[PDB]
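Asks: To start, I am sharing the structure in question, which I have written as structure tokens.
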Amino acid sequence: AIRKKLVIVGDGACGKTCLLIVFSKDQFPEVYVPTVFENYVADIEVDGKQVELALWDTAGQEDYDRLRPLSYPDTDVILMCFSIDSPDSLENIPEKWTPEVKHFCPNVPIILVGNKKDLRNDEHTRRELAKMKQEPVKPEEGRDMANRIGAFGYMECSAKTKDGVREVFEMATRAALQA
Amino acid sequence: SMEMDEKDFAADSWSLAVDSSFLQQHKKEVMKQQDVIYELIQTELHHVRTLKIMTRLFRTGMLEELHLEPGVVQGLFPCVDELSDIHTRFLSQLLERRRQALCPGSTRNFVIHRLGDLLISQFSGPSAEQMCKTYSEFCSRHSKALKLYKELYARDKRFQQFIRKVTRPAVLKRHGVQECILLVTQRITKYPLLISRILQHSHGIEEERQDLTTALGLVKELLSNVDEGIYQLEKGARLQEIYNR
Ligand SMILES: CC(=O)Nc1ccncc1C
């Protein structure tokens, strides 16, 4: 088993903390959803290769420009997250997060991940967003942003239902193994 | 950690830690407030434990078993004794507040109603000045520590054998040298997240809501001061590179 490092970036409302928790427990917490995530080393076998994948969150570091880059050294794969219920989180991807990750993690693959995909067809979400002349992020808008920023790929998932969560981390492992 | 505290904080939440007959006696809002306070203490207990691995397992083991050049161990683990002192004292205060709140006849049933004042004290006056001074120094020495560790692991046979030996047990899975350094750097920015969620469930007593609002402001002031006092030190950097920053 080789050791690889994964870091998740994105706005506070993107659901990055919840994604790491649901993956590490293989369960959406039934009694208490933790506020924070410390770290975790996942045992993953992707396409016959065994990897120890260390997971790191950047939540709480968003307003601290000198503390936040300290999470980046020797990262092997970046998960760049946005929330499908928040077009404002997707707009922050190309000219805030992308140039920062390209500067501190040169040549590291980036997977653009659309979180909370279960809210795309949620009536309360559609009613609330319509008040600001908005709607849930469409799948093609996600793919176009991923193409534009030079991402390795585009994926979607729901931490609430677990759908697509395992796939994201297996693909991130494959990306971390590439030359 | 010591067994007594490990067992008190073994459950995934406060609602699972206390007896089911005690849980039934409280309002939903109180259970929500208590679950977040339990998470703050449980993660503080784990953070103090990370500092003990760095001081006792790593630092002292290298001093007693290896023949490194002088100033090498200090370069790998900057400010670890000062950090351990700050956080062991804070954890002591948190655990004493839980202990005083225990029902007679019980070692697990308690409710903490007055956390705000403890958080104001930790994040104000001399203790805040020492936290600010220690993290500004630690975080500015973070990149230098990782680089020094990588150099030693790749070139020193006895150092590599030492690391592989003490990190082999499963309980050390998440706690290699570089992992400990980042766990410590990230700790300070977890505080506003935990405190704001505690404040969310602390409106029942107006004085407690006010105390937590004050504590949140003090934590953010500390973070802004530490963030503004960081400049990564680099082994080999020349004065010209520094004054042309
Ligand atoms: C596996 C892992 O997460 N290692 C690490 C942690 C922090 N900083 C740098 C590195 C390489």
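For chain A, we keep the numbers from Swiss-Prot: what you see runs 3-181, in order.
Determined via X-ray crystallography, 1.9 Å.
From the backbone N, Cα and C atoms, a Cβ is placed for every residue, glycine too.
As listed in Swiss-Prot for this protein:
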type	residues	note
BINDING	A:12-19, A:30-37, A:59-63, A:117-120, A:160-162	GTP binding site
MUTAGEN	A:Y34 to A	Abolishes interaction with DGKQ
MUTAGEN	A:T37 to A	Abolished monoglucosylation by C.difficile toxin TcdA. Abolished O-GlcNAcylation by C.novyi toxin TcdA
MUTAGEN	A:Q63 to L	Causes constitutive activation
MUTAGEN	A:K135 to R	Reduced FBXL19-mediated ubiquitination and subsequent degradation
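Could you place the listed features in the three-dimensional structure?
Replies: Look at A:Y34 (mutagenesis position): DSSP puts it in coil. Around the Cβ of A:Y34 (mutagenesis position), 18 further Cβ atoms fall within 10 Å across all displayed protein chains.
For A:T37 (mutagenesis position), the same-chain residues that are 6 or more apart in sequence and have a Cβ closer than 8 Å to its Cβ are A:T19.
In the three-state DSSP assignment, the secondary structure recorded for A:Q63 (mutagenesis position) is coil. Other C-beta atoms found within 10 angstroms of the C-beta of A:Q63 (mutagenesis position) number 22, with every protein chain shown included.
Counting every protein chain shown, 6 other Cβ atoms lie within 10 Å of the Cβ of A:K135 (mutagenesis position).
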Asks: Which of these recorded positions, A:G12, A:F30, A:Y34, A:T37, A:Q63, are close to chain B by Cβ (under 8 Å)?
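Replies: In terms of proximity to chain B, the recorded positions that count are A:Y34, A:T37, A:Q63, given in sequence order.
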Asks: Pick from A:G12, A:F30, A:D59, A:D120: which of these binding-site residues has the biggest number of other Cβ atoms within 10 Å of its Cβ?
Replies: A:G12
Asks: State the Cα to Cα distance, in Å, between A:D59 (GTP binding site) and A:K135 (mutagenesis position), rounded to an integer.
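Replies: Pair distance, Cα basis, whole Å: 31 Å.
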Asks: Of all the mutagenesis positions given, namely A:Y34, A:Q63, A:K135, which is spatially nearest to A:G12 (GTP binding site) at the Cα level?
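Replies: That would be A:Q63, nearest by Cα distance.
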